[PDB]
Protein chains: 2
Amino acid sequence: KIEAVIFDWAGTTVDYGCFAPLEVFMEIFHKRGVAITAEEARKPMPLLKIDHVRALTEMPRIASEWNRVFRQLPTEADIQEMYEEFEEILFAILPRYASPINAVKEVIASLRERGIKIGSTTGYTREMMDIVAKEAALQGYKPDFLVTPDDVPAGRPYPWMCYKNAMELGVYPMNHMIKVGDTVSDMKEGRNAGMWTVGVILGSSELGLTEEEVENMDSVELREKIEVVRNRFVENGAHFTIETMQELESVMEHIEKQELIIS
Amino acid sequence: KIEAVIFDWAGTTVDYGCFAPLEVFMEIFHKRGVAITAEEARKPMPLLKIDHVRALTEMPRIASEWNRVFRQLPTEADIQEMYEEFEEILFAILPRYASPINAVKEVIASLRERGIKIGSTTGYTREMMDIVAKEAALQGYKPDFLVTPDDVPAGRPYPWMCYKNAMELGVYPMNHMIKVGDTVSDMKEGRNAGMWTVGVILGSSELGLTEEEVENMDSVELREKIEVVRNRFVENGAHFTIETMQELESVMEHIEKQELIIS
Ligand SMILES: [Mg+2]
Ligand SMILES: [Mg+2]
């Protein structure tokens, strides 16, 4: 039972903290003496098109600074000539954060030797993925199949992308697959398809921490923050939640032994 | 319940004391020889129109003097020349009085943090409000929307301006909005609008003090002065009466928990 795991990308498989799409947004602004927090950088994370450089331009403290350095408010060609260079700088920065998240290696190798198929879904796009994947493979990671919002009629909340990793990999009931992510949207995806939804923490978008900024965080505050993530996953779906990745091949057995049904 | 807060523009957010008009009325008179006090400068205020200078004209003591300088009493021309310059010196000084009152920043910083909208209304006019807004932005205060007596068929006594904020901010039931002010008129407006009215004291017109006078005033003296303002506001429908700005939020908790109804 459970013949395939449907992983995610930045936050799950690669790019710790899911900063790729962020850093870009920061430079675009910082390149005009604005300076913004990665904290504000997220917010409209899903849906990375121009409207985000418009929602980030309509933000309080943001509109302020901007109007203080240029002595005026963002123009229409300001959002443009900014997004035009978002895609640009991003497609050229994505490969910087395409390394398989430490230890994810062994997990995949292992899960295959045990006869498990590996698929995936993402928020990014074909063009965005044609850059991400490529680097990943040259770097050791390459699932058996991949799907982006471009392949289906809708994005991440819906199960559509997941119903295709199925067709390809060829796996009858949905209960035979596991969904793994790092965002409430992901849990909503798995607990929609009819799959087993699990949330990763240490390196997730939610916990939004850096692969080091987690070591400097003190023993009591980290765990303190981890639970916050965990709890937020659980209610949005998540049949299980894990901190690291080594704990997934521990969840599968459980699923099987446990003997609980997905309704 | 409290989705948005509608702030006043001169007495609540900026000008701690509301001396912009005052320190301009007494200059037009101090430039012609007849000096006057800021106390006399502000009998009626929401009427910054021409007949305000005319009221300081037919004011005994001030009628005296001027006659003992120009050897004659004011004329219809002496007035429509002091006003036809009142606003001209106003637009040049208003920027000097268009910066926040400390707390306003931190508070407005928050509020938006809990996702609360921020609109406004004023007695100042379109042109007057202009410049002020611009300078307020460069300083650290950019409410979501702004309305002036020019956008509606009337002034402050009437709700009109407040109704405009609702459409814009998209917060429908009036009673789901707070109305902060600094004078008897601001309360008349909020009550007529049908929202939760609140009046501030420290740094208001009804207290005509300075952010140096309030620090150089007796402990008992000041307290007495405030009570006059307080009793004043309440006497005009002010559902609440805050001293400074922090406590504006505790008021929201109170209102949301005291299961009370307006009108
Ligand atoms: Mg991700
Ligand atoms: Mg006022």
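Residues 2-264, in that order, are what chain B shows, numbered as in Swiss-Prot.
Per deposition record, X-ray crystallography, 2.8 Å.
Yeah, the Cβs are placed from backbone N, Cα and C, and that goes for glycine too.
Listed in Swiss-Prot:
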- B:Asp9: active site, nucleophile (ACT_SITE)
- B:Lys50: active site, schiff-base intermediate with substrate (ACT_SITE)
- B:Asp9, B:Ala11, B:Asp183: Mg(2+) binding site (BINDING)
- B:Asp9 to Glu: Kcat/KM decreases 30000-fold (MUTAGEN)
- B:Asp9 to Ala: Loss of enzymatic activity (MUTAGEN)
- B:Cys19 to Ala or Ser: Kcat/KM decreases 10-100-fold (MUTAGEN)
- B:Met46 to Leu: Kcat/KM decreases 17000-fold (MUTAGEN)
- B:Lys50 to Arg: Loss of enzymatic activity (MUTAGEN)
- B:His53 to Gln: Kcat/KM decreases 250-fold (MUTAGEN)
- B:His53 to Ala: Kcat/KM decreases 1000-fold (MUTAGEN)
- B:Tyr125 to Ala: Kcat/KM decreases 230-fold (MUTAGEN)
- B:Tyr125 to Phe: Kcat/KM decreases 10-fold (MUTAGEN)
- B:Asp183 to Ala: Loss of enzymatic activity (MUTAGEN)
- B:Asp187 to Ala: Kcat/KM decreases 10000-fold (MUTAGEN)
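Everything Swiss-Prot records as a feature, shown here on the structure.
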residue  : record               : Cβ neighbours (10 Å)
B:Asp9   : mutagenesis position : 27
B:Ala11  : Mg(2+) binding site  : 26
B:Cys19  : mutagenesis position : 24
B:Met46  : mutagenesis position : 20
B:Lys50  : mutagenesis position : 12
B:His53  : mutagenesis position : 20
B:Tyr125 : mutagenesis position : 23
B:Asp183 : mutagenesis position : 28
B:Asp187 : mutagenesis position : 32
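Cβ atoms within 8 Å of the centroid of the Cβ atoms of B:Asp9, B:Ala11, B:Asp183 (the Mg(2+) site) belong to the same-chain residues B:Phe8, B:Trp10, B:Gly12, B:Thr13, B:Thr14, B:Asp16, B:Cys19, B:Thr123, B:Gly182, B:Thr184, B:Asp187, B:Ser205, B:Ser206, site residues excluded. If you take the CA of B:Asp187 (mutagenesis position) and look 10 A around it, the mutagenesis positions you hit from B:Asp9, B:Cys19, B:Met46, B:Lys50, B:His53 are B:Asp9. Of all the recorded positions given, namely B:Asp9, B:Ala11, B:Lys50, B:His53, those whose Cα is no farther than the 10 Å limit from the Cα of B:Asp183 (mutagenesis position) are B:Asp9, B:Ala11. Considering only the recorded positions B:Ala11, B:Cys19, B:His53, the residues lying within 10 A of B:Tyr125 (mutagenesis position) on a C-alpha to C-alpha basis are B:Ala11. Close contacts with ligand 1, defined as a Cβ under 6 Å from any of its atoms, occur at none of the recorded positions B:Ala11, B:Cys19, B:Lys50, B:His53, B:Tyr125, B:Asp187. Taken in sequence order, the recorded positions B:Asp9, B:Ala11, B:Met46, B:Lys50, B:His53, B:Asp183 that lie near ligand 2, meaning a CB under 6 Å from one of its atoms, are B:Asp9, B:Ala11, B:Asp183. Checked against B:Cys19 (mutagenesis position) by C-alpha proximity, the recorded positions B:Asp9, B:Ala11, B:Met46, B:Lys50, B:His53 yield B:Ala11 as the nearest. In the three-state DSSP scheme, B:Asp187 (mutagenesis position) falls into the helix class. Checking each of the recorded positions B:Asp9, B:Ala11, B:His53 against B:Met46 (mutagenesis position) by C-alpha distance, the shortest gap belongs to B:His53.
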